[PDB]
4 protein chains.
Amino acid sequence: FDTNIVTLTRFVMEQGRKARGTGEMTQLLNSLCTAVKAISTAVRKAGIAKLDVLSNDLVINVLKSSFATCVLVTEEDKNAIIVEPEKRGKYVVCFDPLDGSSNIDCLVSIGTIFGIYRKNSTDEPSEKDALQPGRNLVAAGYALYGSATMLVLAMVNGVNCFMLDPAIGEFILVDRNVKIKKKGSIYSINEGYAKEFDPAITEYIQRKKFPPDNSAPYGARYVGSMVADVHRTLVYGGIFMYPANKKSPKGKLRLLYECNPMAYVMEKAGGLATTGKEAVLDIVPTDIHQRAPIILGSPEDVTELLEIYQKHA
Amino acid sequence: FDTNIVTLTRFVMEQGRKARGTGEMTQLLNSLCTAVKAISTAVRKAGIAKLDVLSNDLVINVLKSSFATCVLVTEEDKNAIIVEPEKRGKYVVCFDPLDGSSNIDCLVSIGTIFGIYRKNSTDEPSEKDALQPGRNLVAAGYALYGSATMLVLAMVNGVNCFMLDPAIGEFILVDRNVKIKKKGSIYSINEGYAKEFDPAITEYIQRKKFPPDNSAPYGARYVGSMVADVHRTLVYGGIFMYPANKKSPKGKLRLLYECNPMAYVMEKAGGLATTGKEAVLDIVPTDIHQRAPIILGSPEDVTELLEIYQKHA
Amino acid sequence: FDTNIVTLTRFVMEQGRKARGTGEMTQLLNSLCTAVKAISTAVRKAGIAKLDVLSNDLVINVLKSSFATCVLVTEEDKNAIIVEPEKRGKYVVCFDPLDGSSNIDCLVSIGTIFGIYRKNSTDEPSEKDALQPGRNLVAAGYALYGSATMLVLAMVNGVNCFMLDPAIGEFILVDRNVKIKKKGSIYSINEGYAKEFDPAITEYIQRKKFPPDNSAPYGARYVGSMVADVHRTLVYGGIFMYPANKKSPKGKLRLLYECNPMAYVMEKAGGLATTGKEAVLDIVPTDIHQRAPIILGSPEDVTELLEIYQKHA
Amino acid sequence: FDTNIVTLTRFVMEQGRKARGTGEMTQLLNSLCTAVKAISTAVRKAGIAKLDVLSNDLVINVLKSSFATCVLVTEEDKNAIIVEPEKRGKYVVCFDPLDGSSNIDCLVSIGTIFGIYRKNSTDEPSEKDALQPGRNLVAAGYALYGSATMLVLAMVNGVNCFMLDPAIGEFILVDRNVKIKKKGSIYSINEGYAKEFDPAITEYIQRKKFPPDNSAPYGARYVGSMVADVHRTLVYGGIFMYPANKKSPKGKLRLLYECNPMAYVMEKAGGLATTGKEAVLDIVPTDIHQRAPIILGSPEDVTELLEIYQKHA
Ligand SMILES: O=P(O)(O)OC[C@H]1O[C@@](CO)(OP(=O)(O)O)[C@@H](O)[C@@H]1O
Ligand SMILES: O=P(O)(O)OC[C@H]1O[C@@](CO)(OP(=O)(O)O)[C@@H](O)[C@@H]1O
Ligand SMILES: O=P(O)(O)OC[C@H]1O[C@@](CO)(OP(=O)(O)O)[C@@H](O)[C@@H]1O
Ligand SMILES: O=P(O)(O)OC[C@H]1O[C@@](CO)(OP(=O)(O)O)[C@@H](O)[C@@H]1O
Ligand SMILES: O=P(O)(O)OC[C@H]1O[C@@](CO)(OP(=O)(O)O)[C@@H](O)[C@@H]1O
Ligand SMILES: O=P(O)(O)OC[C@H]1O[C@@](CO)(OP(=O)(O)O)[C@@H](O)[C@@H]1O
């Protein structure tokens, strides 16, 4: 009866028409969604019989065959992947094909994170085309393989969420223009690293548990899988932090394919994403595998931690 | 593990690149497949609770939103449907959204038949753009909702069959360049109309049952649903006939959306399609709802009936 | 989301609770449903992925694990299968695992036919337990892998249709206490064998194409798969006929697991099943793989052919 | 296509056949599987389509139709439900239909918790039949709607995991006689309530973040859904803790259908379930909706917190 179904394709296509463009993005996101549906199906009967290597080979293949990319950066590949000339296009794509895959056995939410840049140079494609600021992303998002499979997409016009209807094998648009809440009730961080944190994070944790103005204390959640913690942060409001510890002095989370996508999504939904020292999106990278500290969330909460970072400075 | 999956999109896109074109066909067939997956899902839980009217509204919508059509001809609509200017493209499409839908209750194979022309005039779109010879089709085919859902596609380069993988919601290419057999063993026709047939059909039926050279007699099958009878004829070889009776002097089957698609498919697979008087594809139409007699099948069998039509002439 | 789902299990249990007899039967049919779902899925992705052998082995394994059978007859195995003493129960199941399996490649409907007897002896299970007349059948029916999957189940109360809801893997009751039309307008027979047809048949078909009482001729329909044509005959009406010719001298369809299951379905829905001479249900079997002619369908139609048999003898 | 599928039904039946007891139990759990599949599907398309109310009604309808229950306790209904005399059997089922349902919107895992007692009386069913200590549980477990759907079922032999194969709608055995790690490296507790935590807890958490025996600190993990964290704790190891604070004075988790099902799973897999004072399984219930603290998980970890409880009393 739902004859007017807004699929992701119908959505992405109607928009690149306003860009007065060539169609490569619609083709790209199209291919990407073939990878996303196949990984979901795989995670759903994963047990009835690694997985993140299949995953990876599926995203690289659907992206080369789309004739819309030229440099592909993977979590799994040492170097950047340059698309053969016959299959080349203008977009650069950095992705993590199955984020949080250590946790596939404990059956909790995992996902694919991706960030798409445009190559702007006249030269032959290289990893340098990929070493751009995250503020330069044309589009970015993640797919979520939880109780339902969700693709959240951020572009210049906003943040939209599409859900996989498993009956038809199509992502359907279920929420338009997701704006995050100004202030939330949840803080998300691995507190098992408490001795390794700096003075400003420890002070912020302390007042969420023991509120200064004799208020109501913050709830705590940490799924242990970045996509699940950030999607909850977007839809429910709150703060999410994976700051620098001593196992990880530059942070644990990679910049081109975990911090920049999720930060692009957050800021487009009206939140902030910072390292405590600077905006994540404005960090200029040097190595495609470099890590970054990240504190992303509802504006008033991230701002709070930013001020605890200044007194301590 | 199947990282290199040839989907219909990957197939259609790689080909329009050789046409040095604009992308409207890939978009069109893409939209069409959203309609096809949704109708399949519907026929699969059709009972757990008309259907061909939903079907129709689903194909018209996915085709308008593709920005690749301008005139749409339906079995269900009196007139041709002209696409609003903002959503217009170059292709004309004639379809039957759910062929053989009287038979949905008896649970047998049904399907969607479509034929795509190109508008070649400079004028504003009209039904006249649709009144072309079937020899002028750029592409044509059918989707089959039987035990599996099959989309058979014919274009200038050949006949290819793609199957719906229901796990991923993607049509996969399972047979490349289907050529029909020279001569087959099966004849397909509704013999309950036997008193109404002409002398040449009656003579051809007679020698399939009672072979002149003391041979082995032809088997007989007639599902009663054009898509199922023609797909069997393509994949197994044989003859299929719905010739003029007295309930139907111009035949029962419509020309722009049942006879021309199936004839385009047949001739591209190397078979023949005739009315007994002329090639179906070369019939120039006058009304978008006009019917035609059709005898389509393996070459040596159709040719046989063509000669029984000449002695009788 | 229906909170009041009526599955095949809840159904059968609500008929057997008012009996104090078998919850052993619920176990058997329940097990038969797992195999039917596992075959349906395999047929639905068949081309993307011997089918009847793996189906044979699935129906035997799921049956032996019900703890409800002791003897099993299959189309594929020459001798009966006496189930292990440890896994025994009181029922004999006779099954054709994948009817019309030559018709799989052409995507025409296929199905699973099963008759279930009760072992009416104290002795050790032997194929003589399988050798009851169909009259002695406790439950019988079929599964049709069509545009939708349907399990039709005839027991002593009547016939009930169930449909596979692919979303949850359950057979849902969609038609209760089914009864066939007294008279239909379709006849189903392979007229390629017209030459070796006996004269009762030959006369009867001319009364269909050329009505004596000048009425409309019957429509012909022959899918070529027993389950598709016996199921169309049960819902629409009309006659289905596979009589004896010489190439198949005492008929083609096997008596224990194709003619008798269909004949018990037909008679518990008020239609008739004969061989032209006697009732199928009273023929006392001598080989497990013994054949028989079969004419079934609407009571006023079987009757009209039985009186042309009375005339030639 | 596996011909030797081991479903939950074939499993349970192969353990109960070597017992001469219940095939009444197979009926119950079988019915519980229909509801679990019907809820899984609803959660998987949730956003595209009160969920816990329709889930409540589904678990009650499918349960009353098993002819295996007489008393039912639900999170949603204040009084027990004494099943009709016509539909009775010997088992009491206590169930939480949709655990952590506030977490549905954020797409984090949710689940169904069920404990099953046997009515140990001759009398008329009354909620006093529901009021056994968990020690008296015959079968207990949960369903996790995660990246995959899993039914974990603990009976007297041990714990077994089953996974929903979405293709055929059956739960397939994927792990046999499960046993938890003696000691894990993760602790799970909501530290937003750190202020009102009692001192055994507060000390124990500092031994996790700051190890006395200078070892690596434990990793924190808290999904916020009981089934996700009790299931991660069973497969990985570690401790899960919901102790009493004042806002929820005698603990938050309801004893009859959340603490006791989880506690019987944990103990039949060799882990421990306590309240800090006593074992959960021996607490004699007084209200059906009575609450309790719960600390569960690896034996060497519960032990380490039980000795800090011995210290403060
Ligand atoms: O159609 P092409 O040329 O590929 O480019 C479309 C451009 O418009 C944008 C706007 O954010 O996406 P979209 O296709 O959705 O409109 C860019 O991301 C993209 O580069
Ligand atoms: O164990 P910790 O250090 O908390 O790491 C969890 C974080 O690491 C990531 C990185 O991929 O998962 P993981 O290491 O388990 O693979 C993120 O998804 C997640 O936010
Ligand atoms: O890309 P556009 O401009 O839409 O046209 C492609 C042309 O090539 C053909 C060749 O048959 O299809 P295809 O896209 O598969 O290559 C025509 O049917 C079609 O008109
Ligand atoms: O009953 P007859 O005259 O044989 O008609 C069957 C033919 O008509 C069609 C036309 O749509 O089906 P139907 O009339 O049953 O809807 C074809 O699919 C099929 O080949
Ligand atoms: O080709 P004919 O002789 O008409 O056979 C049709 C009958 O044979 C069967 C026998 O099982 O099919 P098939 O040979 O194609 O396997 C039945 O399903 C069907 O009703
Ligand atoms: O917010 P807190 O108090 O940590 O609650 C978590 C616990 O509460 C429950 C209660 O059912 O979730 P919830 O309130 O979100 O419904 C459990 O599933 C979960 O373990």
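Note that chain C carries Swiss-Prot numbering, so the residues on display, from first to last, are 7-55, 73-336.
Recorded method for this deposit: X-ray crystallography, 2.6 Å.
The backbone N, Cα and C atoms fix where each Cβ goes, and this holds for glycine too.
In Swiss-Prot, a mutagenesis experiment is listed as C:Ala55 to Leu, annotated with the note Destabilizes the inactive T-state and promotes transition to the R-state. Here the Cβ of C:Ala55 (mutagenesis position) has 10 other Cβ atoms within 10 Å, regardless of which shown protein chain they belong to. In the three-state DSSP scheme, C:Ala55 (mutagenesis position) falls into the coil class.
Residues or ranges marked as Mg(2+) 2 binding site in Swiss-Prot: C:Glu98, C:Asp119, C:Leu121. When secondary structure is read from DSSP and collapsed to three states, C:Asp119 (Mg(2+) 2 binding site) falls in the strand class. In the shown protein chains, 29 other C-beta atoms lie within 10 A of the C-beta of C:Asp119 (Mg(2+) 2 binding site).
When secondary structure is read from DSSP and collapsed to three states, C:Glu281 (Mg(2+) 3 binding site) falls in the helix class. The Mg(2+) 3 binding site annotation in Swiss-Prot covers C:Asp119, C:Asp122, C:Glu281.
DSSP gives C:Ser125 (substrate binding site) a helix state. Cβ contacts within 10 Å of C:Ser125 (substrate binding site), excluding its own Cβ and spanning all protein chains shown: 12. Per Swiss-Prot, substrate binding site is recorded for C:122-125, C:213-216, C:244-249, C:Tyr265, C:275-277.
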Point to revise | recorded positions clustered about C:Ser248 (substrate binding site) [Cα within 10 Å; pool: C:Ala55, C:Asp119, C:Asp122, C:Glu281] | key: C:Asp122
Practice item. Return the single residue from the binding-site residues list (C:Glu98, C:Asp122, C:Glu281) that has the minimum number of other CB atoms within 10 Å. Key: C:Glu98
Practice item. Determine the recorded positions, out of C:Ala55, C:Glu98, C:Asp119, C:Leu121, C:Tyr245, C:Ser248, lying near ligand 5 in the sense that the CB is under 6 Å from one of its atoms, and give them in sequence order. Key: C:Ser248
**Study point:** Where the model skips 17 residues between C:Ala55 and C:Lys73, distance between their Cα atoms in Å
**Key:** 12
Review point. Near ligand 3, which of the binding-site residues C:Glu98, C:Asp119, C:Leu121, C:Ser125, C:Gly215, C:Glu281 have CB less than 6 Å from any of its atoms?
Key: none
Practice item. Fill in the CA-CA distance, C:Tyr245 (substrate binding site) to C:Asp122 (Mg(2+) 3 binding site), as an integer in Å. Key: 15
Practice item. Can you tell me which recorded positions out of C:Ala55, C:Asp119, C:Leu121, C:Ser125, C:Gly215 are within 10 A of C:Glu281 (Mg(2+) 3 binding site) by Cα, answering none if there aren't any? Key: C:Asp119
**Study point:** Listed in sequence order, residues with CB under 8 A of C:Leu121 (Mg(2+) 2 binding site) and six or more positions away
**Key:** C:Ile45, C:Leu74, C:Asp75, C:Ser78, C:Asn79, C:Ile127, C:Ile133, C:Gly134, C:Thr135
Review point. Reduced to three states, what secondary structure does DSSP give C:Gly215 (substrate binding site)?
Key: helix
Study note, to complete from the structure: Same-chain shell around Mg(2+) 2 excluding C:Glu98, C:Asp119, C:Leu121, C-beta within 8 angstroms of the CB centroid, reads C:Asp75, C:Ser78, C:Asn79, C:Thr97, C:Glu99, C:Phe118, C:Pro120, C:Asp122, C:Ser124, C:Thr135, C:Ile136, C:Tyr280, C:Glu281
